[PDB]
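Here's the structure, in structure tokens; my notes come after.
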Amino acid sequence: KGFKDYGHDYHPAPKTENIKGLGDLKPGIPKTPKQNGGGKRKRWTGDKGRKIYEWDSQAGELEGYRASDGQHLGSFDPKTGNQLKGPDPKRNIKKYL
Amino acid sequence: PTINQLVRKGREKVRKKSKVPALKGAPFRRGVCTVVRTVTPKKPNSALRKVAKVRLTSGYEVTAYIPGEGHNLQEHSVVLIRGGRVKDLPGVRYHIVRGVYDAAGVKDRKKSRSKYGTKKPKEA
RNA sequence: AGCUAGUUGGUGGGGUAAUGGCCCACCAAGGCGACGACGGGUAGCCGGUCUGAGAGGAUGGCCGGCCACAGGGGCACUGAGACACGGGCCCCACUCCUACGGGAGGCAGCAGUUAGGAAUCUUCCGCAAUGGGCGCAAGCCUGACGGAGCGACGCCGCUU
RNA sequence: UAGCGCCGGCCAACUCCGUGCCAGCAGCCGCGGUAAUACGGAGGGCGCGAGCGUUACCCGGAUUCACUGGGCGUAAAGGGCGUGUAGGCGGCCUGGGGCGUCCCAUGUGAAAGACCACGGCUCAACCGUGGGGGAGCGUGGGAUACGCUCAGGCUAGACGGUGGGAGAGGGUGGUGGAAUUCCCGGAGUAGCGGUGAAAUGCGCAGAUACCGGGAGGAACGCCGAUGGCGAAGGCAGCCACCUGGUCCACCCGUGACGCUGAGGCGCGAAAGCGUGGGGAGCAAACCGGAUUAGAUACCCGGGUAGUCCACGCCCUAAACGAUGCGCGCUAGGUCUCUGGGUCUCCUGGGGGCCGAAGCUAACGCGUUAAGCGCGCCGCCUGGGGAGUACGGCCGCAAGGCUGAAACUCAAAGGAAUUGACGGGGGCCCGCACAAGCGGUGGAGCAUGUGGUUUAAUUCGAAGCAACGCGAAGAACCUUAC
RNA sequence: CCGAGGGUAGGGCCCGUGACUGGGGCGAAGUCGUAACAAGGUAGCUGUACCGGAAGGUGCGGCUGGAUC
RNA sequence: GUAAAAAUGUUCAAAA
RNA sequence: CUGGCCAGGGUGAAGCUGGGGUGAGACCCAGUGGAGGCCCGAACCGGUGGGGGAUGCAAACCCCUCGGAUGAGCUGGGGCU
RNA sequence: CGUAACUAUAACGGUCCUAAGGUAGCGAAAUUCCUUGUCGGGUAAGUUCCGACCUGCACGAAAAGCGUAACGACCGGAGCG
Ligand SMILES: [Mg+2]
Ligand SMILES: [Mg+2]
Ligand SMILES: [Mg+2]
Ligand SMILES: [Mg+2]
Ligand SMILES: [Mg+2]
Ligand SMILES: [Mg+2]
Ligand SMILES: [Mg+2]
Ligand SMILES: [Mg+2]
Ligand SMILES: [Mg+2]
Ligand SMILES: [Mg+2]
Ligand SMILES: [Mg+2]
Ligand SMILES: [Mg+2]
Ligand SMILES: [Mg+2]
Ligand SMILES: [Mg+2]
Ligand SMILES: [Mg+2]
Ligand SMILES: [Mg+2]
Ligand SMILES: [Mg+2]
Ligand SMILES: [Mg+2]
Ligand SMILES: [Mg+2]
Ligand SMILES: [Mg+2]
Ligand SMILES: [Mg+2]
Ligand SMILES: [Mg+2]
Ligand SMILES: [Mg+2]
Ligand SMILES: [Mg+2]
Ligand SMILES: [Mg+2]
Ligand SMILES: [Mg+2]
Ligand SMILES: [Mg+2]
Ligand SMILES: [Mg+2]
Ligand SMILES: [Mg+2]
Ligand SMILES: [Mg+2]
Ligand SMILES: [Mg+2]
Ligand SMILES: [Mg+2]
Ligand SMILES: [Mg+2]
Ligand SMILES: [Mg+2]
Ligand SMILES: [Mg+2]
Ligand SMILES: [Mg+2]
Ligand SMILES: [Mg+2]
Ligand SMILES: [Mg+2]
Ligand SMILES: [Mg+2]
Ligand SMILES: [Mg+2]
Ligand SMILES: [Mg+2]
Ligand SMILES: [Mg+2]
Ligand SMILES: [Mg+2]
Ligand SMILES: [Mg+2]
Ligand SMILES: [Mg+2]
Ligand SMILES: [Mg+2]
Ligand SMILES: [Mg+2]
Ligand SMILES: [Mg+2]
Ligand SMILES: [Mg+2]
Ligand SMILES: [Mg+2]
Ligand SMILES: [Mg+2]
Ligand SMILES: [Mg+2]
Ligand SMILES: [Mg+2]
Ligand SMILES: [Mg+2]
Ligand SMILES: [Mg+2]
Ligand SMILES: [Mg+2]
Ligand SMILES: [Mg+2]
Ligand SMILES: [Mg+2]
Ligand SMILES: [Mg+2]
Ligand SMILES: [Mg+2]
Ligand SMILES: [Mg+2]
Ligand SMILES: [Mg+2]
Ligand SMILES: [Mg+2]
Ligand SMILES: [Mg+2]
Ligand SMILES: [Mg+2]
Ligand SMILES: [Mg+2]
Ligand SMILES: [Mg+2]
Ligand SMILES: [Mg+2]
Ligand SMILES: [Mg+2]
Ligand SMILES: [Mg+2]
Ligand SMILES: [Mg+2]
Ligand SMILES: [Mg+2]
Ligand SMILES: [Mg+2]
Ligand SMILES: [Mg+2]
Ligand SMILES: [Mg+2]
Ligand SMILES: [Mg+2]
Ligand SMILES: [Mg+2]
Ligand SMILES: [Mg+2]
Ligand SMILES: [Mg+2]
Ligand SMILES: [Mg+2]
Ligand SMILES: [Mg+2]
Ligand SMILES: [Mg+2]
Ligand SMILES: [Mg+2]
Ligand SMILES: [Mg+2]
Ligand SMILES: [Mg+2]
Ligand SMILES: [Mg+2]
Ligand SMILES: [Mg+2]
Ligand SMILES: [Mg+2]
Ligand SMILES: [Mg+2]
Ligand SMILES: [Mg+2]
Ligand SMILES: [Mg+2]
Ligand SMILES: [Mg+2]
Ligand SMILES: [Mg+2]
Ligand SMILES: [Mg+2]
Ligand SMILES: [Mg+2]
Ligand SMILES: [Mg+2]
Ligand SMILES: [Mg+2]
Ligand SMILES: [Mg+2]
Ligand SMILES: [Mg+2]
Ligand SMILES: [Mg+2]
Ligand SMILES: [Mg+2]
Ligand SMILES: [Mg+2]
Ligand SMILES: [Mg+2]
Ligand SMILES: [Mg+2]
Ligand SMILES: [Mg+2]
Ligand SMILES: [Mg+2]
Ligand SMILES: [Mg+2]
Ligand SMILES: [Mg+2]
Ligand SMILES: [Mg+2]
Ligand SMILES: [Mg+2]
Ligand SMILES: [Mg+2]
Ligand SMILES: [Mg+2]
Ligand SMILES: [Mg+2]
Ligand SMILES: [Mg+2]
Ligand SMILES: [Mg+2]
Ligand SMILES: [Mg+2]
Ligand SMILES: [Mg+2]
Ligand SMILES: [Mg+2]
Ligand SMILES: [Mg+2]
Ligand SMILES: [Mg+2]
Ligand SMILES: [Mg+2]
Ligand SMILES: [Mg+2]
Ligand SMILES: [Mg+2]
Ligand SMILES: [Mg+2]
Ligand SMILES: [Mg+2]
Ligand SMILES: [Mg+2]
Ligand SMILES: [Mg+2]
Ligand SMILES: [Mg+2]
Ligand SMILES: [Mg+2]
Ligand SMILES: [Mg+2]
Ligand SMILES: [Mg+2]
Ligand SMILES: [Mg+2]
Ligand SMILES: [Mg+2]
Ligand SMILES: [Mg+2]
Ligand SMILES: [Mg+2]
Ligand SMILES: [Mg+2]
Ligand SMILES: [Mg+2]
Ligand SMILES: [Mg+2]
Ligand SMILES: [Mg+2]
Ligand SMILES: [Mg+2]
Ligand SMILES: [Mg+2]
Ligand SMILES: [Mg+2]
Ligand SMILES: [Mg+2]
Ligand SMILES: [Mg+2]
Ligand SMILES: [Mg+2]
Ligand SMILES: [Mg+2]
Ligand SMILES: [Mg+2]
Ligand SMILES: [Mg+2]
Ligand SMILES: [Mg+2]
Ligand SMILES: [Mg+2]
Ligand SMILES: [Mg+2]
Ligand SMILES: [Mg+2]
Ligand SMILES: [Mg+2]
Ligand SMILES: [Mg+2]
Ligand SMILES: [Mg+2]
Ligand SMILES: [Mg+2]
Ligand SMILES: [Mg+2]
Ligand SMILES: [Mg+2]
Ligand SMILES: [Mg+2]
Ligand SMILES: [Mg+2]
Ligand SMILES: [Mg+2]
Ligand SMILES: [Mg+2]
Ligand SMILES: [Mg+2]
Ligand SMILES: [Mg+2]
Ligand SMILES: [Mg+2]
Ligand SMILES: [Mg+2]
Ligand SMILES: [Mg+2]
Ligand SMILES: [Mg+2]
Ligand SMILES: [Mg+2]
Ligand SMILES: [Mg+2]
Ligand SMILES: [Mg+2]
Ligand SMILES: [Mg+2]
Ligand SMILES: [Mg+2]
Ligand SMILES: [Mg+2]
Ligand SMILES: [Mg+2]
Ligand SMILES: [Mg+2]
Ligand SMILES: [Mg+2]
Ligand SMILES: [Mg+2]
Ligand SMILES: [Mg+2]
Ligand SMILES: [Mg+2]
Ligand SMILES: [Mg+2]
Ligand SMILES: [Mg+2]
Ligand SMILES: [Mg+2]
Ligand SMILES: [Mg+2]
Ligand SMILES: [Mg+2]
Ligand SMILES: [Mg+2]
Ligand SMILES: [Mg+2]
Ligand SMILES: [Mg+2]
Ligand SMILES: [Mg+2]
Ligand SMILES: [Mg+2]
Ligand SMILES: [Mg+2]
Ligand SMILES: [Mg+2]
Ligand SMILES: [Mg+2]
Ligand SMILES: [Mg+2]
Ligand SMILES: [Mg+2]
Ligand SMILES: [Mg+2]
Ligand SMILES: [Mg+2]
Ligand SMILES: [Mg+2]
Ligand SMILES: [Mg+2]
Ligand SMILES: [Mg+2]
Ligand SMILES: [Mg+2]
Ligand SMILES: [Mg+2]
Ligand SMILES: [Mg+2]
Ligand SMILES: [Mg+2]
Ligand SMILES: [Mg+2]
Ligand SMILES: [Mg+2]
Ligand SMILES: [Mg+2]
Ligand SMILES: [Mg+2]
Ligand SMILES: [Mg+2]
Ligand SMILES: [Mg+2]
Ligand SMILES: [Mg+2]
Ligand SMILES: [Mg+2]
Ligand SMILES: [Mg+2]
Ligand SMILES: [Mg+2]
Ligand SMILES: [Mg+2]
Ligand SMILES: [Mg+2]
Ligand SMILES: [Mg+2]
Ligand SMILES: [Mg+2]
Ligand SMILES: [Mg+2]
Ligand SMILES: [Mg+2]
Ligand SMILES: [Mg+2]
Ligand SMILES: [Mg+2]
Ligand SMILES: [Mg+2]
Ligand SMILES: [Mg+2]
Ligand SMILES: [Mg+2]
Ligand SMILES: [Mg+2]
Ligand SMILES: [Mg+2]
Ligand SMILES: [Mg+2]
Ligand SMILES: [Mg+2]
Ligand SMILES: [Mg+2]
Ligand SMILES: [Mg+2]
Ligand SMILES: [Mg+2]
Ligand SMILES: [Mg+2]
Ligand SMILES: [Mg+2]
Ligand SMILES: [Mg+2]
Ligand SMILES: [Mg+2]
Ligand SMILES: [Mg+2]
Ligand SMILES: [Mg+2]
Ligand SMILES: [Mg+2]
Ligand SMILES: [Mg+2]
Ligand SMILES: [Mg+2]
Ligand SMILES: [Mg+2]
Ligand SMILES: [Mg+2]
Ligand SMILES: [Mg+2]
Ligand SMILES: [Mg+2]
Ligand SMILES: [Mg+2]
Ligand SMILES: [Mg+2]
Ligand SMILES: [Mg+2]
Ligand SMILES: [Mg+2]
Ligand SMILES: [Mg+2]
Ligand SMILES: [Mg+2]
Ligand SMILES: [Mg+2]
Ligand SMILES: [Mg+2]
Ligand SMILES: [Mg+2]
Ligand SMILES: [Mg+2]
Ligand SMILES: [Mg+2]
Ligand SMILES: [Mg+2]
Ligand SMILES: [Mg+2]
Ligand SMILES: [Mg+2]
Ligand SMILES: [Mg+2]
Ligand SMILES: [Mg+2]
Ligand SMILES: [Mg+2]
Ligand SMILES: [Mg+2]
Ligand SMILES: [Mg+2]
Ligand SMILES: [Mg+2]
Ligand SMILES: [Mg+2]
Ligand SMILES: [Mg+2]
Ligand SMILES: [Mg+2]
Ligand SMILES: [Mg+2]
Ligand SMILES: [Mg+2]
Ligand SMILES: [Mg+2]
Ligand SMILES: [Mg+2]
């Protein structure tokens, strides 16, 4: 459903193996800066593995860009494997990979 | 500021606001945990710092930081408050005297022990 | 930012060891204030101490001097001297005694207890010294004082 | 008995592993997302040692409340401007007093402490003794340059007499023409108006254009300006009256009467408010038309308060030269307004530019200072919160003045370099456009990529600058699936 | 008579707290638009006034701390 | 004294 | 149209007069003054609340209470619609 | 009708119609049906009253809108005596 915060204003990357949204989840780098995030989100190219996930901390959500073009493909719940959006026409991640 | 102006006016004696109202102008204050959890740090960093809301004997109720690795602090842990902010944790401007009352010292700490309350690890 | 009726002064009284609205009648309208009165907050002050090149700033624990207080408040008695910590009267709060008619009590003395707190000591030894009181004196009393105990709390000397 | 702090920079001391923006460090700047002297451990090293570190409070560094020892043109900071009260400050000469101020003597400044000595506990810490300084203050004596005060005198400061000067200085009354709109009359006909282009709008019920006549309001073209005047705000056709400030000449009068100025008083653009009046043009609000995704704007057509006048409020401003006023001193060159005169120039007041020395963070200022000095007022002390809140005062109201704190940030900011950028500018090229010819996109097929599909459909390249690219040779070879 | 203190009444200052409400501060792929910086694409800003979801727009006077041939 | 009209998105370290 | 009536208290406007202030002022103070659909309250004019009365004293009265009471007042006589 | 970091909600948007779609201010009101709305205050207890919030059945600007010192034999809610 929604967020679950306490004193923290950002969602932490839940590292894997809990994320049963997609298959084969496969971990990855820390390349693409935060929305002023102190750094670089957690990525999990994953099923296919020609697919990438970077994490929305404010949002609670991880968002998928393609392996190839590097075009936002969705946002999905780590919990389920049901998406949350549309593909956003307006961002590219492959300049960070 | 002509000699006369100073004669009539005078200069402004600076005054200082105690960056820490632990009150009683004491160095420490016996508190009592009410809540204990993790707070997210400021803008540049990112962690899950350990903090504790405390009820002081000075009437006030402030939050404090618990330095070290893990802890034995719960909803009722009595504890001593030290005083010294944490430029990265909003409003958290007091530290817990790790190793006093109900606050045990850092388990398996070798380096600095004057702090962390942990004693001489007799390993002989 | 305006304050002031005993208010400011006068005359004659009462009071004290003594001046004086200190208090009482009578008279006069006066007294103070941005050179900060009146009001609020805060605080015992000083020799000194800390710091600083100094000027200055901060401070008043120990020691010496002075003021004030002796559970809160008021009063006067005796007395050279007190409005009297371990004297007295009354009111209030708290403690203990009772035969429920009434009583006794005051560690801010030395030590200890209790509470509070981050935290502060032995219910020790002696009047031998010094000082004090009374006394012809001998001497009596002296938790002042002279020492010892506990605490790396400080300074200093010493050891592995 | 040997311990504790530290080893990234300030700050003396370096390497290995663990960890991987997690666990944590932390006084500031900051460290940590795979080689981390910054985290945890270890080895080693540094510091200090029965102690070492931590937190709290005070002085310091903080010349960061500045007497010693600061500033205000743009960094925070000159009051919007005058007048002026207390108060602060006061020109050249002689005399008197002798309060300040200076010197001397003496009383006092208790003891301890602090400084110099010498001694006593084995030393020291502590301790005894002696010495010596001590602002302040009191009494006595003396001096008088300076400050003050009483007295005498002067003219270089200030003011005044006389004669003239310039000016949009202010107030009252009156008056001229240009032009706009509305009305009336004549003449005349198919559009006018407006924009980037239009439309709404106005027009055959006769508009626009032209001529003639009348009403009414507001502002004053050319002169006119790097111009003048005023304390500022601010002031402009012409005329008269009432009236302010100011400049020069004459050295004639008074004889320090001077400077400044908390508070108070007056003035104070525009907008706005009240009562009454006036209302042509313009124009918030408002209504339309276009533009646009929208257009509660820019542009166009309409249009009310208001603008205008009288009286009374309001009292702000980039009220800016962002520069308080007064006096003295420190090169000139140039042009301009206004005077006086022994008119290629001398001399006084004012307005500009370039500039000595000098000040300055630089930019720039410079006899009109931001130079060099003195007197007095005003104001500043980190950004935000905030010119807010509360209290007080003022206001018809809108609001105005006085004016915080909690909390939060590690900056805010001034000037100047270097670039880059510009729907800034100047000059100049390229198939960049224009000029011109042939094409792709369309259809069929080949191929490379995407995506999807799959037991796998191997990998990488990804705007130009990946996409017949690696592949200048994939049936198993190749070949990584 | 005075008088500790007690009682009654009305004031002055401060403190805590309150449904709700105002603005201030901070947040890790919130929403809307483009107000300012380059003539920021209507020069900016300013006192004031009216108005509009929002920045803001427009009116009057102001400043240059504004470009430009 | 005069170019109509065109909004908006991204974020670190290397030298001695 | 023409006459009449409104006990007694209270508050204390404007004006004047004196003092103060200023360049003159505005303005401020006392003293005098005696305003007003001002205040309390009889006469007078009402008619609020309650009780009574209800084949009444009365076809609108009585008692207690209450409003106005120098005003847009009440009222006699003479007139008009 | 749709849309904002969970839901909520909707500053925003789409669209149909109108002469134009209700501003300020006020709001369970002398207007509020649902209703004794919901919080809060007062009381031992409060369908009334007072203060707040708006989903205003069915406020709103001269049949004026929101306030307002003083006044009221008006109507409401409280205490003290
Ligand atoms: Mg951002
Ligand atoms: Mg000075
Ligand atoms: Mg805290
Ligand atoms: Mg634990
Ligand atoms: Mg735990
Ligand atoms: Mg545990
Ligand atoms: Mg635990
Ligand atoms: Mg600290
Ligand atoms: Mg805190
Ligand atoms: Mg008397
Ligand atoms: Mg007498
Ligand atoms: Mg006498
Ligand atoms: Mg006596
Ligand atoms: Mg007296
Ligand atoms: Mg006496
Ligand atoms: Mg008397
Ligand atoms: Mg008197
Ligand atoms: Mg004095
Ligand atoms: Mg004062
Ligand atoms: Mg007091
Ligand atoms: Mg005290
Ligand atoms: Mg000194
Ligand atoms: Mg000193
Ligand atoms: Mg001292
Ligand atoms: Mg003192
Ligand atoms: Mg003591
Ligand atoms: Mg001692
Ligand atoms: Mg003692
Ligand atoms: Mg003492
Ligand atoms: Mg007592
Ligand atoms: Mg006691
Ligand atoms: Mg007593
Ligand atoms: Mg006796
Ligand atoms: Mg005796
Ligand atoms: Mg006696
Ligand atoms: Mg005796
Ligand atoms: Mg006596
Ligand atoms: Mg006594
Ligand atoms: Mg006694
Ligand atoms: Mg006694
Ligand atoms: Mg005793
Ligand atoms: Mg008995
Ligand atoms: Mg007894
Ligand atoms: Mg007793
Ligand atoms: Mg004792
Ligand atoms: Mg004890
Ligand atoms: Mg105890
Ligand atoms: Mg205890
Ligand atoms: Mg002792
Ligand atoms: Mg003895
Ligand atoms: Mg003896
Ligand atoms: Mg004797
Ligand atoms: Mg005997
Ligand atoms: Mg002793
Ligand atoms: Mg020892
Ligand atoms: Mg030692
Ligand atoms: Mg160290
Ligand atoms: Mg070093
Ligand atoms: Mg190794
Ligand atoms: Mg971990
Ligand atoms: Mg450490
Ligand atoms: Mg590793
Ligand atoms: Mg490592
Ligand atoms: Mg690194
Ligand atoms: Mg290291
Ligand atoms: Mg470190
Ligand atoms: Mg380490
Ligand atoms: Mg080691
Ligand atoms: Mg070592
Ligand atoms: Mg300091
Ligand atoms: Mg130093
Ligand atoms: Mg200093
Ligand atoms: Mg100075
Ligand atoms: Mg400075
Ligand atoms: Mg500025
Ligand atoms: Mg400035
Ligand atoms: Mg000025
Ligand atoms: Mg200014
Ligand atoms: Mg002035
Ligand atoms: Mg002035
Ligand atoms: Mg002013
Ligand atoms: Mg002057
Ligand atoms: Mg004078
Ligand atoms: Mg003077
Ligand atoms: Mg002489
Ligand atoms: Mg002389
Ligand atoms: Mg002489
Ligand atoms: Mg003298
Ligand atoms: Mg002396
Ligand atoms: Mg002497
Ligand atoms: Mg001495
Ligand atoms: Mg001496
Ligand atoms: Mg001493
Ligand atoms: Mg010696
Ligand atoms: Mg010695
Ligand atoms: Mg010796
Ligand atoms: Mg010796
Ligand atoms: Mg010695
Ligand atoms: Mg000595
Ligand atoms: Mg002389
Ligand atoms: Mg003379
Ligand atoms: Mg002369
Ligand atoms: Mg003239
Ligand atoms: Mg005229
Ligand atoms: Mg004229
Ligand atoms: Mg004309
Ligand atoms: Mg018209
Ligand atoms: Mg005609
Ligand atoms: Mg038509
Ligand atoms: Mg026709
Ligand atoms: Mg025809
Ligand atoms: Mg003509
Ligand atoms: Mg004509
Ligand atoms: Mg000037
Ligand atoms: Mg001007
Ligand atoms: Mg003249
Ligand atoms: Mg003249
Ligand atoms: Mg001459
Ligand atoms: Mg002369
Ligand atoms: Mg002469
Ligand atoms: Mg002469
Ligand atoms: Mg003469
Ligand atoms: Mg003379
Ligand atoms: Mg003469
Ligand atoms: Mg006036
Ligand atoms: Mg004005
Ligand atoms: Mg105006
Ligand atoms: Mg008007
Ligand atoms: Mg009106
Ligand atoms: Mg009018
Ligand atoms: Mg008109
Ligand atoms: Mg009209
Ligand atoms: Mg127009
Ligand atoms: Mg357009
Ligand atoms: Mg457009
Ligand atoms: Mg557009
Ligand atoms: Mg546009
Ligand atoms: Mg227009
Ligand atoms: Mg228009
Ligand atoms: Mg209007
Ligand atoms: Mg208006
Ligand atoms: Mg008007
Ligand atoms: Mg101002
Ligand atoms: Mg001045
Ligand atoms: Mg000439
Ligand atoms: Mg000149
Ligand atoms: Mg000149
Ligand atoms: Mg030079
Ligand atoms: Mg130079
Ligand atoms: Mg210059
Ligand atoms: Mg010159
Ligand atoms: Mg000049
Ligand atoms: Mg100049
Ligand atoms: Mg000021
Ligand atoms: Mg500040
Ligand atoms: Mg601050
Ligand atoms: Mg303001
Ligand atoms: Mg206020
Ligand atoms: Mg008022
Ligand atoms: Mg008004
Ligand atoms: Mg206000
Ligand atoms: Mg600044
Ligand atoms: Mg800057
Ligand atoms: Mg700059
Ligand atoms: Mg072309
Ligand atoms: Mg072509
Ligand atoms: Mg071409
Ligand atoms: Mg073709
Ligand atoms: Mg084709
Ligand atoms: Mg592909
Ligand atoms: Mg496959
Ligand atoms: Mg394939
Ligand atoms: Mg594959
Ligand atoms: Mg590969
Ligand atoms: Mg591929
Ligand atoms: Mg590869
Ligand atoms: Mg690629
Ligand atoms: Mg090719
Ligand atoms: Mg009595
Ligand atoms: Mg009494
Ligand atoms: Mg009493
Ligand atoms: Mg009593
Ligand atoms: Mg009482
Ligand atoms: Mg009482
Ligand atoms: Mg009371
Ligand atoms: Mg009271
Ligand atoms: Mg309060
Ligand atoms: Mg309150
Ligand atoms: Mg409050
Ligand atoms: Mg309150
Ligand atoms: Mg609240
Ligand atoms: Mg709030
Ligand atoms: Mg807010
Ligand atoms: Mg604001
Ligand atoms: Mg704001
Ligand atoms: Mg944000
Ligand atoms: Mg974002
Ligand atoms: Mg945002
Ligand atoms: Mg813009
Ligand atoms: Mg604009
Ligand atoms: Mg613009
Ligand atoms: Mg603005
Ligand atoms: Mg404006
Ligand atoms: Mg208005
Ligand atoms: Mg508009
Ligand atoms: Mg303008
Ligand atoms: Mg255009
Ligand atoms: Mg657009
Ligand atoms: Mg946007
Ligand atoms: Mg957008
Ligand atoms: Mg960006
Ligand atoms: Mg080297
Ligand atoms: Mg009278
Ligand atoms: Mg009067
Ligand atoms: Mg007079
Ligand atoms: Mg009078
Ligand atoms: Mg009367
Ligand atoms: Mg009278
Ligand atoms: Mg009456
Ligand atoms: Mg009445
Ligand atoms: Mg009456
Ligand atoms: Mg009556
Ligand atoms: Mg009667
Ligand atoms: Mg009669
Ligand atoms: Mg009637
Ligand atoms: Mg009657
Ligand atoms: Mg009746
Ligand atoms: Mg009634
Ligand atoms: Mg009745
Ligand atoms: Mg009846
Ligand atoms: Mg009845
Ligand atoms: Mg009946
Ligand atoms: Mg009556
Ligand atoms: Mg009456
Ligand atoms: Mg009447
Ligand atoms: Mg009649
Ligand atoms: Mg008749
Ligand atoms: Mg949820
Ligand atoms: Mg939602
Ligand atoms: Mg719409
Ligand atoms: Mg709609
Ligand atoms: Mg409207
Ligand atoms: Mg509307
Ligand atoms: Mg509304
Ligand atoms: Mg109402
Ligand atoms: Mg409602
Ligand atoms: Mg209700
Ligand atoms: Mg209704
Ligand atoms: Mg209802
Ligand atoms: Mg109902
Ligand atoms: Mg209910
Ligand atoms: Mg309810
Ligand atoms: Mg209720
Ligand atoms: Mg209730
Ligand atoms: Mg209750
Ligand atoms: Mg009741
Ligand atoms: Mg009831
Ligand atoms: Mg209500
Ligand atoms: Mg509702
Ligand atoms: Mg409605
Ligand atoms: Mg309706
Ligand atoms: Mg109505
Ligand atoms: Mg209606
Ligand atoms: Mg209407
Ligand atoms: Mg109507
Ligand atoms: Mg009405
Ligand atoms: Mg109302
Ligand atoms: Mg009112
Ligand atoms: Mg009312
Ligand atoms: Mg009435
Ligand atoms: Mg009534
Ligand atoms: Mg009752």
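Residue numbering for chain A follows Swiss-Prot, covering 455-551 in order.
Method reported for this entry: X-ray crystallography, 3.2 Å.
Here the Cβ of each residue, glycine as well, is placed from N, Cα and C on the backbone.
For A:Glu517, the entry in Swiss-Prot reads active site, proton acceptor, with the evidence type a curator's inference. Around the Cβ of A:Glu517 (mutagenesis position), the same chain contributes A:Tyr507, A:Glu508, A:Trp509, A:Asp510, A:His526, A:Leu527, A:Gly528, A:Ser529, A:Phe530, A:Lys539, each under 8 angstroms and 6 or more positions distant in sequence.
What Swiss-Prot lists as active site is A:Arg545, and the listing cites a curator's inference. Note: A:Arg545 (mutagenesis position) has non-local neighbours A:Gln525, A:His526, i.e. same-chain residues 6+ apart with C-beta under 8 A of its own C-beta.
Record note (Swiss-Prot) on the mutagenesis of A:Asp510 to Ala: Nearly complete loss of rRNase activity in vitro. Counting every protein chain shown, the Cβ of A:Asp510 (mutagenesis position) has 16 other Cβ atoms within 10 Å.
Record note (Swiss-Prot), mutagenesis A:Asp510 to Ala or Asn: Complete loss of cytotoxic activity. The unchanged residue is displayed.
Under its mutagenesis entries, Swiss-Prot includes A:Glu517 to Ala or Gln with the note: Complete loss of cytotoxic activity. DSSP gives A:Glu517 (mutagenesis position) a strand state.
The mutagenesis experiment A:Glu517 to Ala is recorded by Swiss-Prot, whose note states: Complete loss of rRNase activity.
For the mutagenesis of A:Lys539 to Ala, Swiss-Prot gives this note: No loss of cytotoxic activity. The structure shown keeps the original residue. Secondary structure at A:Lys539 (mutagenesis position), taken from DSSP and collapsed to helix, strand or coil, is coil. When other Cβ atoms within 10 Å of the Cβ of A:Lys539 (mutagenesis position) are tallied across all protein chains shown, the result is 13.
Under the three-state DSSP scheme, A:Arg545 (mutagenesis position) falls in the coil class. For A:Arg545 to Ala, Swiss-Prot lists a mutagenesis experiment annotated as follows: 1000-10,000-fold diminished cytotoxic activity.
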